[PDB]
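What follows is a short report on a single structure.
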Number of protein chains: 2
Amino acid sequence: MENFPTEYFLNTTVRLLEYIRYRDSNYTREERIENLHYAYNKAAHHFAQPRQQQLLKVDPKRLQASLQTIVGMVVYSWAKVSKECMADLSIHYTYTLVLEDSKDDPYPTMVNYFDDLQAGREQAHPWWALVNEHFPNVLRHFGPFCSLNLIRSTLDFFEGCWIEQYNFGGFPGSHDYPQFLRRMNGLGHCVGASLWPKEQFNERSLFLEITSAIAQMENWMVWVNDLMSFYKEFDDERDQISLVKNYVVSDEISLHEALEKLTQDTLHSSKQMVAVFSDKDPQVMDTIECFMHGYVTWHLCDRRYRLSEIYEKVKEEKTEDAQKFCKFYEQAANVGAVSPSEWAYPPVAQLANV
Amino acid sequence: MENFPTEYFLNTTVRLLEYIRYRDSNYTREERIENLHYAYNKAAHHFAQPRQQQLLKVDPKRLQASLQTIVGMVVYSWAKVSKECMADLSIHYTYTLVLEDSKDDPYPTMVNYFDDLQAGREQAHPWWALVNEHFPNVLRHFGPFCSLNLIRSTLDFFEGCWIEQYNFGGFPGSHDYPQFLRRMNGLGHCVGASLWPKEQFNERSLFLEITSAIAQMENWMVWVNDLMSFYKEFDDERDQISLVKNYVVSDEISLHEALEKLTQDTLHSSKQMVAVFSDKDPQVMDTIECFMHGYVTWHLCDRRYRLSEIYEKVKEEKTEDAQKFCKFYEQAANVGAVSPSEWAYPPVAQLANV
Ligand SMILES: [Mg+2]
Ligand SMILES: [Mg+2]
């Protein structure tokens, strides 16, 4: 065990929130609860169906916890899209999160992937069978271009998980490996492109804005998640391959140098996010800003990241960063700290049983 | 009005060839001619069929020229694969090259992409109809993992061309745009995974080296092409958007700074290629080395890049670069300089007419 870079972590986090202009919004707590319940309720009913229960090998409690985590991420980050769109994206991003629970070799189920796809025969791999069957409910919210992005990113993700099963951090000297893997399973183009429902944006009219957002949001989104996750992943001997840990193994640098690298990229990405979009179409900048703020709010509130622990340790320090941090945290809490009992019910297992 | 940095271009090129250990091989001129003709002959017959002629909107001379360029690229770089594999890969990489020609908005033909795909209905876009129908002939040479990589990369390429139609170099400040676009249309994972036919390599036994090769080869391959083809490019502004030009517009740097960036990446990529694989499975390193050398040999010989011009105007210099350069060039010429009349016949149009 090494000591956590609390000071360096608080500083980076604060700079991050300042760079993205983290601030209050009109998105109220009551509206969040309303959206959380709607999104959760439709998804829960979906995963509670016999077919879904039968083909999706997942521990019931893990499913319950995965669904609640994803519903939160979607509702808090895709703040500007309809309830239905939040619901359908919640189902999709829950399928992706759940695929990481499989240790099963994809090889045998992928031997006839293309031929079955071309012929329109159900896929051998159960996950593909469920996800492709459900996909139209996600794709109906987007134009052809954005849809293509969601389809590719998800295919990329499937290959990402396949690779993850080898718990390989890259060969020493394989500098290009880390980010290659991080893009493969980051779902960067899925997220980036799902921010533009055809009912709110015109894909052809904003093609350049959207394409640029996809390109830039891909890296901002995965790097921010890597950073916010750094605290929970620090002493987790079970989590052996992450962007930071692969930087260490592949680039042969220290965990600190690896963390610096991640920090420089994240901050620079944030800085350029604002510079590029602040003066563009107002609604495009709004969706982008609300996603960044929501995404951060979500990491701060979801127990999974345990950022509450950092808070408690530094809430009495009179340092500049410690102060700035606790403030942002408190802001997130006021609108985002919500008890699951207020929206996540009944449990999926209960609906499946009935 | 500007000047080709020649002096520097020679230096970079020489360092590149030295870094990758450019040297003679057992791959003889007669063997190349034998492969060129076999690959060309099968592809020419393919593209000459009524269905292919009818759905593939391409100027006959462009098709003839694209086919000859690709067959060369494949035969010289995938030196270790069977004749049949060279032929089928040539057909696929010719389809991709030809797609860069389309000026037609993909939007209307992609509105029902997923639903048609899921249902097994022929795609609305004629290119997809042809490429997907032919794909099995390419995929039969590979295991499920490599196949997945070819499929994804090709799907990415289709999106890449869609974006290319906007001739957009990225917003100033959108630092992540350039390489996002370059990977999108580089076919990096398609090339990198097609280097491992299941008849020569075992995808499960060499999963880690293959995955690593895909990750590293993706960047080496596109960057080397960007450097080599930087010549046939500033002269013209019909291809105004390129990695180097997008660096200029997006990063707001000078064409020279952009070129320096590309050079540092290309050399660093080459250096790491050798470091990582030189001591791994001998056969893996051989395929990787033969591809790099072949790929370079191909750029030096194919008229499309006009590197002969850089030659003539330097054969009488006395630099420690101009000298090194002409030497390598001459080496390439001895085994690669081949007259089309020796293998590319009869012309596709002739076979289509018959
Ligand atoms: Mg081109
Ligand atoms: Mg080029």
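If you're wondering, the header gives X-ray crystallography, 2.6 Å.
Each residue, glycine too, has its Cβ placed from N, Cα and C.
One mutagenesis experiment named in Swiss-Prot is A:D104 to E, and its note says Does not significantly affect the KM and kcat for farnesyl diphosphate. One entry in Swiss-Prot concerns the mutagenesis experiment A:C190 to F. Its note says: Increases the KM for farnesyl diphosphate by about 1.3-fold and reduces the kcat by about 2000-fold. In Swiss-Prot, the entry for mutagenesis A:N225 to D states: Increases the KM for farnesyl diphosphate by about 6-fold and reduces the kcat by about 28-fold. Leads to complete loss of activity; when associated with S-229. The structure shown retains the original residue. Taken from Swiss-Prot, the feature Mg(2+) 2 binding site covers A:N225, A:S229, A:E233. A:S229 to T appears in Swiss-Prot as a mutagenesis experiment; the accompanying note says: Increases the KM for farnesyl diphosphate by about 77-fold and reduces the kcat by about 9-fold. Leads to complete loss of activity; when associated with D-225. Among the features that Swiss-Prot reports, Mg(2+) 3 binding site is placed at A:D239, A:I241. According to Swiss-Prot, the mutagenesis experiment A:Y295 to F carries the following note: Does not affect the catalytic activity. Per Swiss-Prot, mutagenesis A:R304 to K is noted as: Does not cause large changes in the overall structure but increases the KM for farnesyl diphosphate by about 25-fold, reduces the kcat by about 200-fold, and leads to conversion of farnesyl diphosphate not only to trichodiene but to at least 2 additional C(15)H(24) hydrocarbons. Annotation of the published mutagenesis A:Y305 to F in Swiss-Prot: Does not cause large changes in the overall structure but increases the KM for farnesyl diphosphate by about 7-fold; the original residue is retained in the structure shown.
Sequence features, as recorded in Swiss-Prot, placed on the structure.
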residue : record                : DSSP (3 states)
A:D104  : mutagenesis position  : coil
A:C190  : mutagenesis position  : helix
A:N225  : mutagenesis position  : helix
A:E233  : Mg(2+) 2 binding site : helix
A:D239  : Mg(2+) 3 binding site : coil
A:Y295  : mutagenesis position  : helix
A:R304  : mutagenesis position  : helix
Spatially closest candidate among A:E233, A:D239, A:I241, the listed binding-site residues, to A:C190 (mutagenesis position) (Cα to Cα):
A:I241
What binding-site residues among A:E233, A:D239, A:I241 are found with a C-alpha within 10 angstroms of that of A:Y305 (mutagenesis position)?
A:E233
Could you check which of the recorded positions A:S229, A:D239, A:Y295, A:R304 is the closest Cα neighbour of A:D104 (mutagenesis position)?
A:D239
Rounded Cα-Cα span from A:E233 (Mg(2+) 2 binding site) to A:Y295 (mutagenesis position), Å:
18
Quiz question: given the recorded positions A:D104, A:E233, A:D239, which has the greatest number of C-beta atoms lying within 10 angstroms of its own C-beta?
A:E233
Rounded Cα-Cα span from A:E233 (Mg(2+) 2 binding site) to A:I241 (Mg(2+) 3 binding site), Å:
10
For the recorded Mg(2+) 2 site formed by A:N225, A:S229, A:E233, name the remaining residues of the chain with Cβ within 8 Å of the site's Cβ center, in chain order.
A:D226, A:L227, A:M228, A:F230, A:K232, A:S242, A:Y305
For a quick check of packing: other C-beta atoms within 10 Å of the C-beta of A:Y305 (mutagenesis position), how many?
20
Checking your reading of the structure: which of the recorded positions A:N225, A:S229, A:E233, A:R304 lie inside a 10 Å Cα sphere centred on A:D239 (Mg(2+) 3 binding site)?
A:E233
Might you list, by sequence position, any residue in that chain lying six or more from A:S229 (mutagenesis position) with a Cβ less than 8 Å away from its Cβ?
A:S242, A:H299, A:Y305
Return the residues near A:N225 (mutagenesis position), defined as same-chain residues 6+ apart in sequence whose C-beta is under 8 angstroms from its C-beta, sorted by sequence, else 'none'.
A:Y295, A:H299
Just to be sure I understand the packing, how many Cβ atoms besides its own are within 10 Å of the Cβ of A:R304 (mutagenesis position)?
15
Please report the Cα separation of A:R304 (mutagenesis position) and A:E233 (Mg(2+) 2 binding site) in Å, rounded to an integer.
11
